[PDB]
Amino acid sequence: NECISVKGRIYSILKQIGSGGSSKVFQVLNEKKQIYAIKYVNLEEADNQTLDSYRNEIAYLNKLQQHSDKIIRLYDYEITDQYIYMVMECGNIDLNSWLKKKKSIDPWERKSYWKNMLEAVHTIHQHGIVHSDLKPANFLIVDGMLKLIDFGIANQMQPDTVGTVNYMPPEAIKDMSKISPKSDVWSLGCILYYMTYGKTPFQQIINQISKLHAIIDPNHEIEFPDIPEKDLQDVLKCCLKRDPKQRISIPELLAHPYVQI
Ligand SMILES: CN1CCC(Oc2ccc(-c3[nH]nc4cccc(OCC5CCCCC5)c34)cc2)CC1
């Protein structure tokens, strides 16, 4: 029996669903037994740039509430010099844990999930935000629809019940600015590829250094096996174009036959 108090309201912890460096996400219940997700951030041992990323993430989450329902709802928040408490809507499961369960994915559900992802990422791009680290763990399944959890400004968190380089665009590897909204298109294309063939475009390469070479290698042809949905095979080919200027954009993806027909 452990509780959390946010802006006068008391919440009862069900379980810890996520943990990072200084952050924790809990599944909670209010006095009316309504479910919520609370993110706790310990600021006692936090630097100026780490503090600023959490401030910028809260600000953008609050602002982008009214612009799209495909962005996680932030009902309330408490921020002091010692901690951060964020009262958010609780989802059923994240897209990474849902896809790891394998099974059979319906073409109607995959198309509906892809539309939600395009809308969420489109909304953040319109307000000058480029995620740059999109992965299925950044998306949540709530009321049968996908919702974007974070905008990639603050630190990423691991589940509770090691990250990936599979969704990293070739521009980010060719660099170290070349990062633009097109970098998120590649990462979205990798998630859709995983939703279509049951694996990411470079999942066959278990080695991580040999994987990084394959993403930037033009001779390393990405396999696109034939499927009944021909419009789906085209979006995947257009999203996974190594040249960012030749790669399809979000406004072009929203007018593509795969989401319109
Ligand atoms: C492994 N397991 C976990 C619980 C459950 O799935 C989730 C339920 C709720 C949620 C969530 N709701 N609101 C949320 C608001 C912010 C963050 C959130 O999670 C972050 C982190 C949680 C673990 C996976 C990566 C993202 C949030 C998310 C996963 C079933 C599977």
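All residue numbers given for chain A refer to Swiss-Prot; the residues shown span 515-675, 684-698, 709-793 in order.
Every residue gets a Cβ built from N, Cα and C, even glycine.
Sequence annotations record features per position, and here Swiss-Prot assigns active site, proton acceptor to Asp647 based on sequence analysis. The Cβ of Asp647 (active site, proton acceptor) lies under 8 Å from the Cβ of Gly666, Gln670, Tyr689, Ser719, each of these being in the same chain and 6 or more residues away along the sequence.
Summarising the annotation, Swiss-Prot assigns ATP binding site to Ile531, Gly532, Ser533, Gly534, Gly535, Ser536, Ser537, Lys538, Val539, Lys553 and lists sequence analysis as the type of evidence. Counting only same-chain residues six or more apart in sequence, the Cβ atoms lying under 8 angstroms from the Cβ of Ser533 (ATP binding site) belong to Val539, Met671, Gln672, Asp674.
Recorded in Swiss-Prot as a mutagenesis result, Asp664 to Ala carries the remark: Loss of kinase activity. The Cβ of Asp664 (mutagenesis position) has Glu571, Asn652, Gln670 as same-chain neighbours under 8 Å, each 6 or more residues away in sequence.
For the recorded site, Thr686 (mutagenesis position), the DSSP three-state label reads coil. A C-beta separation below 8 Å, combined with a sequence spacing of at least six in one chain, links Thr686 (mutagenesis position) to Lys649, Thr732. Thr686 to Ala appears in Swiss-Prot as a published mutagenesis result, with the remark: Loss of kinase activity.
Proximity of the recorded positions (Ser533, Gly535, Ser537, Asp647, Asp664, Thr686) to ligand 1: a Cβ under 6 Å from the molecule is found for none of them. Flanking an unmodelled run of 10 residues, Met698 and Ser709 have Cα atoms spaced 9 Å apart. Long-range Cβ contacts of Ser537 (ATP binding site) within its own chain (separation 6+, distance under 8 Å): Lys553, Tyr554, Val555, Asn556, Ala668, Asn669, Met671.
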